[PDB]
Amino acid sequence: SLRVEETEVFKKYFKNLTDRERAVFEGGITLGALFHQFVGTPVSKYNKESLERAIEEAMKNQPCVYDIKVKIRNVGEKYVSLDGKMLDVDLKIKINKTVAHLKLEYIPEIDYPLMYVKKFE
Amino acid sequence: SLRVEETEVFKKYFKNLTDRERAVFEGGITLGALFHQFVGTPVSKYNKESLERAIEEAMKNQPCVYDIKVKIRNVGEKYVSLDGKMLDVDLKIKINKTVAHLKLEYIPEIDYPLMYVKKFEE
Amino acid sequence: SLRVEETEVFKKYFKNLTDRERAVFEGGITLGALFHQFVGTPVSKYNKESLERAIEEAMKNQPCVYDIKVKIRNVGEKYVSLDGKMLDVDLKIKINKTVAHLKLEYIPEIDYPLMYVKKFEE
Amino acid sequence: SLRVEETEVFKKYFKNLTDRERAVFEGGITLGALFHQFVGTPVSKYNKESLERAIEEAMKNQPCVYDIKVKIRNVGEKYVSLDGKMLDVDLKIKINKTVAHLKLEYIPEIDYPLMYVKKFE
Ligand SMILES: Nc1nc2c(c(=O)[nH]1)=NC(=O)N=2
Ligand SMILES: Nc1nc2c(c(=O)[nH]1)=NC(=O)N=2
Ligand SMILES: Nc1nc2c(c(=O)[nH]1)=NC(=O)N=2
Ligand SMILES: Nc1nc2c(c(=O)[nH]1)=NC(=O)N=2
């Protein structure tokens with residue numbers, strides 16, 4: 001693997017963290033990165049699928065990302081600027097034997113695109 | 001279609017420009033938009049193609065975009081944040097019978113990712 | 001100055017445009033750039049002014065920007081992600097003796113954050 | 001406080017995490033968000049100070065951000081697009097009594113803008 005997280009120098013900066021702490025830290029980075037990188041992107045039914053695929057594949061690059069699935073909700077025939085409330089993301093981060101499952105989704109009750117941890121394996 | 005630029009309300013805001021002025025204005029918006037939307041995006045050989053394709057299809061949504069081709073240069077096995085100097089873009093804007101062909105490419109002599117107009121068809 | 005648009009290499013890429021065409025092309029670049037760079041940024045009354053000022057100064061770097069004023073509308077005590085429909089921008093582009101005045105503003109009738117040219121000053 | 005993270009609904013999504021896990025999760029979001037929001041921004045000596053201040057004030061809005069300091073390195077008279085390797089960020093996240101101190105900085109040895117946790121209190 002040519003991934004930077006495999007290097008000894010990278011690893012030395014995470015000796016103060018548990019594997020669970022590392023997993024959610026890395027998960028947080030990726031969800032925050034995803035949101036801010038892509039919000040604003042013109043999106044319509046025409047490019048929905050290509051956008052979803054590109055976001056998944058782009059973010060897969062980042063440290064410790066094991067798998068990811070991206071859905072864009074409420075996409076219309078007329079294009080709009082992507083907004084955070086339209087994102088529905090499932091993310092898996094793997095740190096050694098620990099897998100964190102994280103979620104980005106719109107929570108109506110707080111009118112907020114919330115990022116959180118679903119569960120650990 | 002449902003495209004915003006077809007509405008009479010949209011059109012009334014551009015009665016003060018020539019078709020060449022409009023084409024170049026719209027082309028400028030789209031090149032600025034794509035640079036600033038996508039710079040920063042993680043890119044490797046893994047996602048080079050889906051990223052190129054998604055940029056093309058996203059930008060096609062915008063007013064008056066006739067066609068667009070996006071190439072990301074110097075992509076390796078190891079990922080990097082997309083930077084503007086890696087972009088090589090050919091864009092076509094159509095206003096009535098006027099077509100502006102615009103370019104985004106790296107100019108080594110000024111170390112600059114330059115946006116310009118390649119040619120018109122009128 | 002050290003501004004890239006002052007170099008001969010840069011200039012040689014714009015021989016095919018009138019000054020008005022060049023002004024609106026550069027204006028389109030800056031508006032598209034501003035919109036896509038900053039949409040998404042957390043904004044509340046807390047940081048409204050610093051964001052407005054940072055956007056103005058950042059965009060002043062770009063080729064041929066003469067002046068810019070950025071207002072963010074509908075900012076509350078609670079933060080939101082900056083949305084394009086909240087931007088109200090007046091931009092001046094100067095090419096030799098030509099000044100293009102451009103606008104970004106929300107048009108309720110088409111539910112669209114519209115970029116257009118107000119006027120030229122010659 | 002009108003902050004969303006103070007609401008009961010928000011809080012119920014984090015019962016599965018320790019305060020340290022929460023702090024690094026929230027810290028990770030803000031650093032990934034900051035990087036991807038601002039990378040690409042035109043920056044020169046002219047607007048360096050206003051850009052740093054705006055980044056600091058913007059990101060302070062986010063859940064659980066206690067304090068933040070943003071420095072942009074190697075800024076010249078001629079503008080460049082902000083590059084992630086130019087960022088030098090110190091970030092404090094507070095969850096109840098737990099404070100996590102996080103860092104974004106360029107690590108020459110792996111040519112990487114690394115995000116990591118410096119320490120907890
Ligand atoms: N738990 C969190 N969820 C978020 C967030 C954050 O800082 N924390 N920004 C966001 O858009 N969703
Ligand atoms: N002609 C121009 N080329 C540019 C630019 C601009 O404002 N004008 N930004 C950029 O990245 N390339
Ligand atoms: N005239 C235009 N106004 C726009 C636009 C575009 O491509 N053209 N995108 C946008 O957000 N506002
Ligand atoms: N520890 C990490 N540091 C990062 C990163 C990531 O996913 N993890 N992206 C980045 O630019 N710096």
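Sequential numbering from 1, following the chain as shown.
Structure method, as recorded: X-ray crystallography, 1.9 Å.
Using N, Cα and C of the backbone, Cβ positions are placed for all residues, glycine too.
Quoted from Swiss-Prot, the note on the mutagenesis of B:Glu26 to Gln (Swiss-Prot position 25) is: Has 25-fold higher Km towards 7,8-dihydroneopterin than wild-type. All protein chains included, B:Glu26 (mutagenesis position) registers 29 other Cβ atoms within 10 Å of its own Cβ.
Under the heading substrate binding site, Swiss-Prot lists B:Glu26, B:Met115. The Cβ of B:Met115 (substrate binding site) lies under 8 Å from the Cβ of B:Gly28, B:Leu31, B:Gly32, B:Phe35, B:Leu102, B:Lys103, B:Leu104, each on the same chain and at least six residues away in sequence. Classification of B:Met115 (substrate binding site) by DSSP places it within a strand.
B:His36 to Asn (Swiss-Prot position 35) appears in Swiss-Prot as a mutagenesis experiment; the accompanying note says: Has 20-fold lower kcat than wild-type. Secondary structure from DSSP puts B:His36 (mutagenesis position) in a helix.
The Cβ of B:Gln62 (mutagenesis position) lies under 8 Å from the Cβ of B:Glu26, B:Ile29, B:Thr30, B:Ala33, each on the same chain and at least six residues away in sequence. Under its mutagenesis entries, Swiss-Prot includes B:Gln62 to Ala (Swiss-Prot position 61) with the note: Has 20-fold lower kcat than wild-type.
Sequence-distant neighbours of B:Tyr79 (mutagenesis position): residues of the same chain at least 6 apart with a C-beta under 8 Å from its C-beta are B:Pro42, B:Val43, B:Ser44, B:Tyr46. The DSSP secondary structure for B:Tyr79 (mutagenesis position) is coil. Here the residue is the original one, while Swiss-Prot reports the published mutagenesis B:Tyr79 to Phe (Swiss-Prot position 78) with the comment Has 20-fold lower kcat than wild-type.
For the published mutagenesis B:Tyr112 to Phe (Swiss-Prot position 111), Swiss-Prot gives the following note: Has 2-fold lower kcat than wild-type. Within 10 Å of the C-beta atom of B:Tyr112 (mutagenesis position) sit 20 other C-beta atoms, taking all shown protein chains into account.
Taking a Cβ distance under 6 Å to any atom of ligand 2 as the criterion, the recorded positions B:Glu26, B:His36, B:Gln62, B:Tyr79, B:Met115 reduce to B:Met115. Summarising the environment of B:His36 (mutagenesis position), the number of other Cβ atoms within 10 Å of its Cβ, over all protein chains shown, is 25. Filtering of the recorded positions B:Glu26, B:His36, B:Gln62, B:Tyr79, B:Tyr112, B:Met115 by Cβ separation from chain D (threshold: under 8 Å) yields B:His36, ordered along the sequence. Cα to Cα, B:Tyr112 (mutagenesis position) and B:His36 (mutagenesis position) are separated by 15 Å.
Checking the recorded positions B:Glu26, B:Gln62, B:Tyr79, B:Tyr112, B:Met115 against chain A with a Cβ-Cβ cut-off of under 8 Å leaves B:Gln62, B:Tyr79.
With a threshold of 8 Å between Cβ atoms, the recorded positions B:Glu26, B:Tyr79, B:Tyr112, B:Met115 that neighbour chain C are B:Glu26, B:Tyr112, B:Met115.
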